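Structure first, commentary second.
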Amino acid sequence: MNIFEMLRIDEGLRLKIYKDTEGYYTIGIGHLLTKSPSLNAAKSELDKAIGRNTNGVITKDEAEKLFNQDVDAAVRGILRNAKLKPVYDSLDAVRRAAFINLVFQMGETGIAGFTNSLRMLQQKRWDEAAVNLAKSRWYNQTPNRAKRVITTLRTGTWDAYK
Ligand SMILES: [Cl-]
Ligand SMILES: [Cl-]
């Protein structure tokens, strides 16, 4: 168990443009292409991300390249972010992986907004953070994934994913 396996589990792998659980164009391993409703805007974005004339289809190698880029950006956004970095710094390894999950999934901005849980995590009030985390749109939209990520933070083990 690592952050790569963890996310690959949570997001799936899809080699052809598809629609996210909220309506958005996505591809590979959880990579958001566009929030616009144009499939055309979406092959163009994809086209652009990959560096060749896609077609709306990528190889597995291509998908992993994007993934590697996205995990990177996530880690680097956390470390850069003044609100996020101290939370991350205070956590153990398992729990850091889950924090990364939460940011990949939702944006550095996104979660820099998850104010109270951030402060609960930092204060190592696991149970309470878990309850607060579940009180979100995120949770209510994708409850099975969210539960897995929340248990990982609540427990510090990889149980939800064996
Ligand atoms: Cl990109
Ligand atoms: Cl899910």
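Keep in mind that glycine also has a Cβ here, set from the backbone N, Cα and C atoms.
Pulled from Swiss-Prot, these are the features on record:
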ACT_SITE  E11  active site, proton donor/acceptor
ACT_SITE  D20  active site, proton donor/acceptor
BINDING   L32, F104, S117, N132  substrate binding site
MUTAGEN   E11 to A, F, H, M or N  Complete loss of enzymatic activity
MUTAGEN   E11 to Q  Complete loss of activity
MUTAGEN   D20 to C  Nearly no effet on specific enzymatic activity
MUTAGEN   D20 to A, N, S or T  Complete loss of enzymatic activity
MUTAGEN   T26 to H  Facilitates transglycosylation more effectively than hydrolysis; covalently bound substrate
MUTAGEN   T26 to E  Complete loss of activity at neutral pH; covalently bound substrate
MUTAGEN   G30 to A  Almost complete loss of enzymatic activity
MUTAGEN   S117 to F  10-fold decrease in enzymatic activity
MUTAGEN   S117 to V  50-fold decrease in enzymatic activity
MUTAGEN   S117 to I  500-fold decrease in enzymatic activity
MUTAGEN   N132 to M or F  2-fold decrease in enzymatic activity
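Positions of Swiss-Prot features highlighted on the structure.
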residue	record	Cβ neighbours (10 Å)
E11	mutagenesis position	20
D20	mutagenesis position	15
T26	mutagenesis position	21
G30	mutagenesis position	19
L32	substrate binding site	14
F104	substrate binding site	25
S117	mutagenesis position	23
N132	mutagenesis position	19
Residue among mutagenesis positions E11, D20, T26, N132 with Cα closest to the Cα of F104 (substrate binding site): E11
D20 (mutagenesis position) and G30 (mutagenesis position), Cα-Cα, nearest whole angstrom: 8
For substrate, whose listed binding residues are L32, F104, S117, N132, the greatest C-alpha pairwise distance in Å: 26
Length of the line joining the Cα atoms of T26 (mutagenesis position) and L32 (substrate binding site), in Å: 5
Within 10 angstroms of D20 (mutagenesis position), Cα basis - recorded positions out of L32, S117, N132: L32
From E11, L32, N132: recorded positions whose CA lies within 10 A of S117 (mutagenesis position): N132
